[PDB]
Amino acid sequence: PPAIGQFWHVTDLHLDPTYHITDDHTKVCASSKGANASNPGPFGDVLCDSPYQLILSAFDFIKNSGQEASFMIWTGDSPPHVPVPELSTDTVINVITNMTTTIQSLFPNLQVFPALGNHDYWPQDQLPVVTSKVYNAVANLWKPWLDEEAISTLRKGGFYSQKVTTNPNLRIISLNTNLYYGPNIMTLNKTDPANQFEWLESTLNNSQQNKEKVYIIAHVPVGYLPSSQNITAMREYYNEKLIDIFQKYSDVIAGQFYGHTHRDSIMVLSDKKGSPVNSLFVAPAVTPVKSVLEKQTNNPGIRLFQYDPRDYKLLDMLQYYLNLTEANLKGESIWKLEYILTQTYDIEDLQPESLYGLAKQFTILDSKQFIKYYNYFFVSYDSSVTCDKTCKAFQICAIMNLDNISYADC
Ligand SMILES: *[C@@H]1O[C@H](CO)[C@@H](O)[C@H](O)[C@H]1NC(C)=O
Ligand SMILES: *[C@@H]1O[C@H](CO)[C@@H](O)[C@H](O)[C@H]1NC(C)=O
Ligand SMILES: *[C@@H]1O[C@H](CO)[C@@H](O)[C@H](O)[C@H]1NC(C)=O
Ligand SMILES: [Zn+2]
Ligand SMILES: [Zn+2]
């Protein structure tokens, strides 16, 4: 292709406005909930959500990476993990405002496509089906990036679609998958919350008939969580409905992008006959936070996709990261290239057939490919991270099998 398009994908910033270095490591960050921060530094701690400096450094690397981009995807989760009573609607909005404002200042001429996360509401997870203060606040804040039609829908349901200014036959569809997330009590027993399904189909139909391609953008991913058994993030009923819709329109959709897990994964959606037809990419978080009882977390991550500007086919992805430990040891923001996807795995591109082939390779007995994959899953938080057979089976099946029957069968 005569030119290469690029867009950034950042997700799960989870600013902790509370963060500051002090002698009492239980007081460094409210997001540790009273636990002693492990070894805190100017760029964060594994027991804390992101300090502002960490977030700023990610956007600063972007600015100075010497990579040109046509837009940016931003899949939500801006407030920190503190208990619900410590937060409020007002504080949540300020955090979102702050992130938005911070991006708009540093990238005054970049279109950015946001999606809401499950923490982008007070109380977390309970995102509603009708307009709400938050939905109207993000609409106001995101006007510079979106048209009136998208701003309307955003106010009513927290979802929208929008054509890309530099590639107006590419349409981004930004879903509120939070509506389908297990803990969301507001949508229980609703068949089509906020009408998203009907609006999604109708939008995908329009696209298909207007010679458009679509990138789907959302917070909670479809499918099975790669580190557990028979657990989908979304309630199964909505996972299955989205799957079938994505299969009906696998032609128009040229890629899907998700966050929420804070891990680096892929999924391959196959059509009803077992043929792979859509590639899905879960990007890891900027925040490094974990629970005290977890052995692993992710290092902070930022990524860059390459696409063919004629048909919007995905050509590659570049995953960048911050070695948290190193950065705090030196007090310097060293963002680095973790991998280039086609290089580390030797596949031609990011089309479904290529990713499917890669996943098949992971099922090799003692696959080195899968081992790599597993390290990158945690954005390289520990090299020595090994994996047992059961976990591998959970990972493999989740990559290749998104609906109930297939996954069990696997
Ligand atoms: C966002 O919040 C941080 C700490 O809460 C503050 O230092 C920073 O100045 C704020 N930025 C904007 C653009 O409001
Ligand atoms: C945190 O560390 C301090 C001093 O190192 C210790 O005395 C205190 O008990 C610890 N607190 C918790 C909650 O682990
Ligand atoms: C990051 O930093 C420390 C150097 O302080 C190192 O021991 C660890 O290997 C590094 N992580 C990676 C993925 O190389
Ligand atoms: Zn998150
Ligand atoms: Zn989330």
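Numbering, chain A: per Swiss-Prot, residues 34-443 in sequence.
From the backbone N, Cα and C atoms, a Cβ is placed for every residue, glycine too.
The feature Zn(2+) 1 binding site is assigned by Swiss-Prot to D45, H47, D110, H295. Taking the Cβ of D110 (Zn(2+) 1 binding site) as centre and 10 Å as the limit, one finds 29 other Cβ atoms among all the protein chains shown. DSSP assigns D110 (Zn(2+) 1 binding site) to coil in the three-state reduction, placing it in neither a helix nor a strand.
Annotation comment: Swiss-Prot describes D110, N151, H252, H293 as Zn(2+) 2 binding site. Residues near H293 (Zn(2+) 2 binding site) in space but far in sequence (CB under 8 A, at least 6 apart, same chain), listed by position: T44, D45, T108, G109, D110, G150, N151, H252, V253, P254, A266, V315.
Residues or ranges marked as ATP binding site in Swiss-Prot (evidence: a curator's inference): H114, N151, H152. Under a cutoff of 8 A between CB atoms, and with a sequence separation of 6+ in the same chain, the neighbours of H114 (mutagenesis position) are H47, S64, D82, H152, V322.
Here the residue is the original one, but Swiss-Prot notes a mutagenesis experiment at this spot, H114 to Q: Decreased but not abolished ability to hydrolyze 2',3'-cGAMP.
Take the CB of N356 (mutagenesis position) and look out to 10 A: across all protein chains shown you find 19 other CB atoms. According to its DSSP assignment, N356 (mutagenesis position) is coil. In Swiss-Prot, the entry for mutagenesis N356 to Q states: Increased degradation by the proteasome and decreased phosphodiesterase activity. The structure shown retains the original residue.
Note: the CA-CA distance between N356 (mutagenesis position) and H295 (Zn(2+) 1 binding site) rounds to 15 Å. Taking Cβ-Cβ distances under 8 Å and a sequence separation of 6 or more, the neighbours of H295 (Zn(2+) 1 binding site) in its chain are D45, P317, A318, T320, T330, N331. The Cβ neighbour count for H152 (ATP binding site), using a 10 Å radius over every protein chain in view, is 26.
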